[PDB]
Amino acid sequence: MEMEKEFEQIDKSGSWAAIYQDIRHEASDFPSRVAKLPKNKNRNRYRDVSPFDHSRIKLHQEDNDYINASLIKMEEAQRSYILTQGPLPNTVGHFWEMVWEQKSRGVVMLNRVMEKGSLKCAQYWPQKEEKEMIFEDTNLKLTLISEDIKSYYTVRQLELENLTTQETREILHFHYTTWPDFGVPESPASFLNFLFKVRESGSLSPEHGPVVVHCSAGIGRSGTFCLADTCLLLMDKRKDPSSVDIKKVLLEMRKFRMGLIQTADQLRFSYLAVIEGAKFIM
Ligand SMILES: CS(=O)(=O)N1C[C@H](O)[C@H]2C[C@@H]1CC[C@H]2O
């Protein structure tokens with residue numbers, strides 16, 4: 001079926017939970033043996049969210065190459081994404097090592113450091129220009145260059161230096177700051193505006209490594225971001241845009257990381273975002 005009228009048909013019939021459970025039943029199951037090794041317990045935030053072995057990102061290190069991060073490669077859309085958990089106190093150096101090694105331009109953050117009165121990720125970037133951060137375990141230096149605070153999101157320019165080689169690179173930090181503590185946003189308008197700002201920066205384009213996108217677990221809000229982006233690109237590329245099937249795209253993405261889209265409300269919100277976004281594109 002088309003999207004916008006499939007949407008009204010699920011609303012009128014109140015069957016979002018049943019649609020979402022079908023997706024959960026059909027989703028891929030692949031091994032995640034490296035994630036579950038005892039030496040990696042303090043590298044995982046949640047025991048039930050792990051990268052698959054076949055798609056995990058490897059650190060360029062011989063001691064321990066493990067990080068909780070996955071490469072989502074979308075062949076028809078010609079887009080790739082790295083989805084990862086919010087960094088932990090003992091993985092902030094690994095996080096920036098990955099950004100460096102994978103040649104990423106942008107980092108997309110969809111959570112606040114504290115939500116619901118608890119810490120959802122480490123404070124992994126510097127908050128003042130004159131107070132830079134040094135990660136001794138991976139030999140990187142990170143400096144805040146500039147910060148632009150807007151009503152729904154903040155953009156930061158950061159400088160990452162590889163202290164071994166003295167090479168430097170400019171990284172863009174895109175921080176969506178207004179996702180509610182509970183539920184999903186009422187309108188997709190600010191989320192779509194944010195997606196378009198990430199696109200306009202070059203951070204999603206083939207001349208750079210994959211964008212790094214995270215929330216707390218790296219599957220819910222993060223899944224919504226890449227699902228909406230890929231569906232909109234396919235609608236632009238194809239002769240028949242109504243042939244794009246958001247459930248089939250989501251199942252394709254779940255071949256590369258488990259659990260993408262965590263609730264039926266996030267699934268409904270993803271439909272809403274693609275529907276509204278397809279009208280603005282033209
Ligand atoms: C009722 S439903 O399955 O169609 N679905 C929508 C409804 O508004 C409730 C409960 C469920 C999931 C999200 C929430 O908004």
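Header entry for method reads X-ray crystallography, 1.7 Å.
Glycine too: its Cβ is placed from the backbone N, Cα and C atoms.
According to Swiss-Prot, the mutagenesis experiment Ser50 to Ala or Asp carries the annotation: No phosphorylation. Annotation note: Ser50 (mutagenesis position) sits in a coil segment as assigned by DSSP.
Here the residue is the original one, but Swiss-Prot notes a mutagenesis experiment at this spot, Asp181 to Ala: Substrate-trapping mutant. DSSP classifies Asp181 (mutagenesis position) as coil under the three-state reduction.
Within its own chain, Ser216 (substrate binding site) has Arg45, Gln85, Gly86, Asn111, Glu115, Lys120, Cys121 as residues 6 or more apart in sequence whose C-beta sits under 8 angstroms from its own. Residues or ranges marked as substrate binding site by Swiss-Prot: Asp181, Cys215, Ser216, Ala217, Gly218, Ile219, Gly220, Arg221, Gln262.
DSSP classifies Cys215 (mutagenesis position) as coil under the three-state reduction. While the structure shown retains the original residue, Swiss-Prot records the mutagenesis experiment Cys215 to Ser with this note: Catalytically inactive mutant; abolishes sulfhydration.
Here Swiss-Prot flags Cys215 as active site, phosphocysteine intermediate.
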Out of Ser50, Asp181, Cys215, the mutagenesis positions in the record, which is closest to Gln262 (substrate binding site) when you go by Cα distance?
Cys215
Using C-alpha atoms only, work out the spacing between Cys215 (mutagenesis position) and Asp181 (mutagenesis position) and round it to an integer in Å.
12
For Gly218 (substrate binding site), the number of neighbouring Cβ atoms whose distance to its own Cβ is within 10 Å equals 29
Under 8 Å between C-beta atoms and at least six apart in sequence, can you list the same-chain neighbours of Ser50 (mutagenesis position), or say none if there are none?
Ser32, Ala35, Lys36, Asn44, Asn68, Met258
